[PDB]
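Let me begin by handing over the structure; questions about it come next.
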Amino acid sequence: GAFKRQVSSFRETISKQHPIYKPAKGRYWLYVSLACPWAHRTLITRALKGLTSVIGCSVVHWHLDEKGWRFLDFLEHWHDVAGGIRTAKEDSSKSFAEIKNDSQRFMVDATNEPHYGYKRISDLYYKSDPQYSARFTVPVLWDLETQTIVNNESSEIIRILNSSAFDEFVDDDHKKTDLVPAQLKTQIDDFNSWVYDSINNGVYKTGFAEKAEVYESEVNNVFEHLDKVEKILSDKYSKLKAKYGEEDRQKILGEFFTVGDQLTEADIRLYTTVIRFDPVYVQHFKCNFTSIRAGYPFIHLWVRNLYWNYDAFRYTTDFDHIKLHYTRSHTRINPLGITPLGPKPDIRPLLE
Amino acid sequence: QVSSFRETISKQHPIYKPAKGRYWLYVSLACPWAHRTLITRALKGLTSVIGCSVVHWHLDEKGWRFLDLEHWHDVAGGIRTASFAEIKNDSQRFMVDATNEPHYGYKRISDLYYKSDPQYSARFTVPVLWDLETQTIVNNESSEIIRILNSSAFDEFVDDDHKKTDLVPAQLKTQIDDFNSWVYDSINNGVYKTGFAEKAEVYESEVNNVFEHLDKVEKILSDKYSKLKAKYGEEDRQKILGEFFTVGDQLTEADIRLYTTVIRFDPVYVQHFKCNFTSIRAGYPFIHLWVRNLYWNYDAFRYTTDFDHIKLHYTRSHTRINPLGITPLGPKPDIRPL
Ligand SMILES: *SC[C@H](NC(=O)CC[C@H](N)C(=O)O)C(=O)NCC(=O)O
Ligand SMILES: N[C@@H](CCC(=O)N[C@@H](CS)C(=O)NCC(=O)O)C(=O)O
């Protein structure tokens, strides 16, 4: 009773040399859920690379029923870092009891699908390939011209977004931002690989396990690898403390990252899990030896620095979508669909 | 539901008079209400006077169940603590998962009920204070059982130290009763009204109420710690803790009744009953100190607290909360050291 994630089927790229998918403003779209850490990676990267006006964004409802992600039945919204969803601008979730699973609050629960009016993401999948027979996942990077799915693998979408493909369409400060610098690329790929299996996906192999033996194995594995991240960050903090002195908290945080001394894709990919860990994964996926906030001081400093001090993280993080999606959609974990109010707050302030 | 058997034991009682070897206490180690009675039985020196047996932690549709002298007169009926995945719900580890029922060989606690009252139609709860002579239930309300135990009824059969222990001293009775009253509604029962709510509106109301009242207990204890620190100095933790209680400056029934909820809070109520604004260990330092002092320094608390029974009971029995019956491994540890 283990969880075996399907492999994504749409794995193409965008480039000037490409025969079909060439770069342009106003041609590609990013369809996401704000609940989904994989899709979350693509929203952070789109903001950091200055692509919000180049690639529009729409947002499915947080509630996932048996027919898959759905939309509700504007230029500021499409080019907003979170598709215009108002809760992503908030730093904490509030009451949930009055929100039903059929809630239809336009630009709060979801956006529409603004090009074809589709009600289901499955519609995009079947437009691209009428013979598709896998799961209808987010994120989707969509090409308006051919009406196909270019890529639905978040690890590749974020490399496309960071690549030179869209450089003609952004300001030179954003062009220069590089989330996968060559000097760090192999370290980034090494770190990503083990964080993928043991944390990003590890929390899902833990929470979706249907046999307790598999639950126990996977939860032990999650916390063993958080310990490894904590160790990496603790050693890094110690070196920064030596370099700049404990009193210079702002120069220290300016270099306080998982890989190297700059923000990279490694931080983005870890963040989308860690920022969900205390709000959902502890209670809902039973990943509860300890919490980030209580048990992992260096991870907790690192994630708070990213959340509070980087708009691309803060304003793509929607704690209402996060909590409601998991607790209201996973009937075999939470049969009555009651969303826990805690922990409070969703992410603590960065107190010095 | 309100408990049906509400009799007492006393030298004047027409039926139930005090004696050694006459009365029995049937408990679950998972149930906080029954846990109150075990703690009180130990504090009052009654383990040889009043035997104990222990139902299985798993609660199925036919009610609490048993497996098919050193143990009877032990603080926890002889149960010893042995991952959870290898433990199935029908596990049969003698003196680990449960005891038998030694007097009649009954497999079900409903058998005791039906013997006492063949027309019984309510729930088959623990704790049960049983009379071996008449084969009836004397009392099945934990708040009364602990007053029977603390009363003068069994004084002839205990040593002189225990006879003198008074968990409800008259000098503190209005303070104890006041604290017990709101702690019962908002904390002891508050966690169940939260965890068993079937409508989110009810869950949210009750969980806010739980933490609002934990805040009140925390203030009480914070204020008490402040005065103790000034009276003894902060380095003299031993003298301070010897007076660090919820009511007064001595150990009372108020501490006992609070403890059986607080000791279950981080191991289970946070995750399982969604009482998760914060945890005791992370969010309530004075409660946290108070509960560790009782657990680590008082044998009547420590050796009646079984974290395996606690975590397994709730996670394995409540199908509408945890449909697959997978017991979370955390938090680690069950109770932090002192
Ligand atoms: S903790 C398990 C339950 N005990 C009680 O409800 C005792 C409540 C009394 N008010 C008391 O003694 O304090 C229990 O036994 N549940 C079984 C059931 O079927 O409800
Ligand atoms: N490997 C994919 C995983 C994407 C994914 O699985 N998303 C989940 C939710 S976060 C989803 O869309 N699930 C829909 C389903 O499986 O029905 C990626 O990284 O992009």
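One is the number of the first residue shown, and numbering goes on along the chain from there.
The backbone N, Cα and C atoms fix where each Cβ goes, and this holds for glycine too.
What Swiss-Prot records for A:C36 is active site, nucleophile. Marked as glutathione binding site by Swiss-Prot: A:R5, A:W69, A:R135, A:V138, A:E153, A:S154. Under the heading domain 'GST C-terminal', Swiss-Prot lists A:181-333. In Swiss-Prot, the entry for mutagenesis A:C36 to S or Y (Swiss-Prot position 46) states: Completely inactive as thiol transferase. No activity recovered against 1-chloro-2,4-dinitrobenzene (CDNB). The structure shown retains the original residue. For the mutagenesis of A:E153 to A or D (Swiss-Prot position 173), Swiss-Prot gives this note: No effect on thiol transferase activity. The structure shown keeps the original residue. Annotation of the mutagenesis experiment A:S154 to A (Swiss-Prot position 174) in Swiss-Prot: No effect on thiol transferase activity. Here Swiss-Prot notes a mutagenesis experiment, A:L226 to A (Swiss-Prot position 246), with the remark: No effect on thiol transferase activity. Among the sequence features in Swiss-Prot, the mutagenesis site A:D267 to G (Swiss-Prot position 287) is noted as follows: Abolishes thiol transferase activity.
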Listed glutathione-binding residues A:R5, A:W69, A:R135, A:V138, A:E153, A:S154 - what's their greatest C-alpha to C-alpha distance in Å?
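Overall maximum Cα spacing for these binding residues reaches 17 Å.
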When neighbour density is defined as the number of other C-beta atoms within 10 angstroms of a residue's C-beta, which of the mutagenesis positions A:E153, A:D267 has the lowest density?
A:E153
So which of the mutagenesis positions A:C36, A:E153, A:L226, A:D267 sit close to ligand 2, that is, with a CB under 6 Å from an atom of it?
A:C36, A:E153
Suppose we draw a 10 Å sphere around the Cβ of A:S154 (mutagenesis position). How many other Cβ atoms does it contain, all chains included?
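A:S154 (mutagenesis position): 26 neighbouring Cβ atoms within 10 Å.
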Return the member of A:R5, A:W69, A:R135, A:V138 nearest to A:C36 (mutagenesis position) in space, with distance defined Cα to Cα and candidates limited to these binding-site residues.
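Closest by Cα distance to A:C36 (mutagenesis position) among the binding-site residues A:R5, A:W69, A:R135, A:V138: A:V138.
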Which of the three DSSP-derived classes (helix, strand, coil) applies to A:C36 (mutagenesis position)?
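In three-state terms, A:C36 (mutagenesis position) counts as coil.
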How big is the Cα-to-Cα gap, in Å, between A:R135 (glutathione binding site) and A:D267 (mutagenesis position)?
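Rounded to a whole number, the Cα-Cα distance is 27 Å.
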Need one number: the Cα separation in whole Å between A:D73 and A:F74 across the 10 missing residues.
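The gap of 10 missing residues is bridged by a Cα-Cα distance of 13 Å.
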Looking only at C-alpha atoms, tell me how far A:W69 (glutathione binding site) is from A:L226 (mutagenesis position), rounded to the nearest Å.
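A:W69 (glutathione binding site) and A:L226 (mutagenesis position) have their Cα atoms 31 Å apart.
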Nearest to A:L226 (mutagenesis position) by Cα distance: which of the recorded positions A:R5, A:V138, A:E153, A:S154, A:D267 is it?
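For A:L226 (mutagenesis position), the closest Cα among A:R5, A:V138, A:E153, A:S154, A:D267 is found at A:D267.
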If one looks at the chain holding A:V138 (glutathione binding site), which residues at least 6 apart in sequence have a CB under 8 angstroms from its CB?
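A:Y31, A:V32, A:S33, A:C36, A:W38, A:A39, A:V60, A:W69, A:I121, A:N152 - these are the non-local Cβ neighbours of A:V138 (glutathione binding site), listed in sequence order.
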May I ask which of the recorded positions A:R5, A:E153, A:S154 is closest to A:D267 (mutagenesis position) if we compare their C-alpha atoms?
A:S154
Under 8 Å Cβ to Cβ from A:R5 (glutathione binding site), same chain, six or more residues apart: give me those in sequence order, or none if nothing qualifies.
A:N201, A:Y204
In this structure, which of the recorded positions A:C36, A:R135, A:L226 has the fewest other Cβ atoms within 10 Å of its Cβ?
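Per-residue Cβ counts within 10 Å for the recorded positions A:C36, A:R135, A:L226 bottom out at A:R135.
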